[PDB]
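Have a look at the structure below, then the notes.
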Amino acid sequence: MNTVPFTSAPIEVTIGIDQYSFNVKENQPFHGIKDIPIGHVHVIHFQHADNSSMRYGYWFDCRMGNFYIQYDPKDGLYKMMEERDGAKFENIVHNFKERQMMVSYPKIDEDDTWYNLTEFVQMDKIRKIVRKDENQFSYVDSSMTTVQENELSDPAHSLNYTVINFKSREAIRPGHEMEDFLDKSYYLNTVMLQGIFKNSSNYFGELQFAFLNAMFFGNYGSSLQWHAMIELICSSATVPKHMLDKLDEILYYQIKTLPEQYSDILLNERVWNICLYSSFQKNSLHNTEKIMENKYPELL
Amino acid sequence: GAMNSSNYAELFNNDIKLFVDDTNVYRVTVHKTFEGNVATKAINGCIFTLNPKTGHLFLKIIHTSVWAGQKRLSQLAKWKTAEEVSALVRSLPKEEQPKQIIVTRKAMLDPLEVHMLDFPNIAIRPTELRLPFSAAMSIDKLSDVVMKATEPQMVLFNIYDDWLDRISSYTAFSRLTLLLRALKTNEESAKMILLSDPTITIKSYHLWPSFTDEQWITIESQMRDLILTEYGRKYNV
Ligand SMILES: CNCc1ccc(O)cc1
């Protein structure tokens, strides 16, 4: 189990860690989160009591270093930092536990939700989408735009998701105009799986990262990216059977975890109705289809 | 964006553009089989591609052989249309390639947009107008060349005959759409009106009769009266 200490909590803020979150009052003695399960990526995120715009946060993996949070009153936000002095870090963490000023990552032992949401997410791939190689953790917020969005302005702050475009040079073979547009098995398997992602786990990883960014920050271009990668699979007639079964699990926990009051902006009617009911793969998403009908029969 | 009543006059500026109408590409008769089941038989069709400014028509004849052994023909028809429009643009010199292609039916957007992927500076546009270009097979010389074809064939016509010697493109397109509107609403009457006077003939190299300016006015009035009447009959007004 690992720890992320906080120097202080000078401004009222709602702190999230993965799918959990806590309300912290202005200058309440708060000094970190403990018992964070080692072995997965994690996201610690913030929404100030005063500005319910701009959700922001940091992707990190505790194995890659000792990380902590500290409020910056010039830039006005909680920043993640790395402590390289391992001794000085065990010391702060111990003294803060001793004083019991830390919340415990509140995992139920029965609950695999976070594992299911993050099965294929790797810190190494995150740092290629969020390029900032001087830090081992990755910052994301509500307002960041994606590379594809920018193409249609500051690239340093860009989500370098893999660009997917059904009416592109990349999407269609010369002479297979109709075949490939109706049956994207070529965009999916040859150009994306074997070409760019190399395997389905990296593909699934970016898909899962995109969803989490849309859920935790309402990042609109991540939502676009998540739907695009769902649609590419669902619109391919030929998909490895292992991918289909894992996709149904992936989508199931994502739908299960979504706050009910957000389905309106987070779920694209067209893609889902096409995936669940019109696509080649209508029959391959039994669990995702059952939970969608019993929870959001409206959108359908 | 979409072409509509407001941006209508853009058709007659000097940006090259083509209308594409796919309505007559896949044409069937529907009959009964020995066992009493219904079956279709395809007849020859055409892509109707027209430059509204110059009257040049690129009538691409779709021979029934192109459907042989193919499923989901109505969907395939839209892709074949795009495939042939694509090839037509790619056959033309650069300075004759259109800057826009306006499709009379929105289902053509995606097929044309994919066949034209590599042609990113040609804009594919839908339209809100109710253009009567389906009636093109009511023009005898066009229906004739389509039904006689024995192989895929491109036949070129000027759909305005020689009108532009004397009237504007705007006026020429308005005459064309009025004539086709009438032929669509009541072909038999429309055709009666055009041929009634045996002394007005159609030149071998023309599609329509050699009316004088005055006789076109009478004709156009008669085609307007036809159209209004049929509407009252349709709706009881
Ligand atoms: C020639 N039809 C457009 C097109 C589609 C795909 C492609 O790789 C190149 C060109």
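Note that the numbers count up from 1, one per residue, in the order the chain is shown.
Using N, Cα and C of the backbone, Cβ positions are placed for all residues, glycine too.
Taking Cβ-Cβ distances under 8 Å and a sequence gap of 6 or more within the same chain, the neighbours of B:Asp21 (mutagenesis position) are B:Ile47, B:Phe48, B:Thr49, B:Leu50, B:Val103, B:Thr104, B:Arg105, B:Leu131, B:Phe133, B:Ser134, B:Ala136. According to Swiss-Prot, the mutagenesis experiment B:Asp21 to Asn (Swiss-Prot position 1853) carries the annotation: Reduced growth at 30 degrees Celsius. Strongly reduced growth at 16 degrees Celsius.
Applying an 8 A CB threshold to same-chain residues 6+ apart, the list for B:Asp22 (mutagenesis position) reads B:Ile47, B:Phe48, B:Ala77, B:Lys78, B:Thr81, B:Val103, B:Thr104, B:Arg105, B:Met108. In the three-state DSSP scheme, B:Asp22 (mutagenesis position) is classed as coil. Swiss-Prot documents B:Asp22 to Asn (Swiss-Prot position 1854) as a published mutagenesis change and attaches the note Reduced growth at 30 degrees Celsius. Strongly reduced growth at 16 degrees Celsius.
Sequence-distant neighbours of B:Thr23 (mutagenesis position) (same chain, 6+ residues apart, CB-CB distance under 8 A): B:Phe48, B:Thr104, B:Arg105, B:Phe133, B:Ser134. B:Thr23 to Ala (Swiss-Prot position 1855) appears in Swiss-Prot as a published mutagenesis result, with the remark: Reduced growth at 30 degrees Celsius. Strongly reduced growth at 16 degrees Celsius.
Where Swiss-Prot documents B:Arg105 to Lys (Swiss-Prot position 1937) as a mutagenesis experiment, the accompanying text is: Severely impaired growth. Reduced growth at 30 degrees Celsius. Strongly reduced growth at 16 degrees Celsius. Within 10 Å of the C-beta of B:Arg105 (mutagenesis position) we count 17 further C-beta atoms, all protein chains included.
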Where B:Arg105 (mutagenesis position) falls in three-state DSSP terms: coil
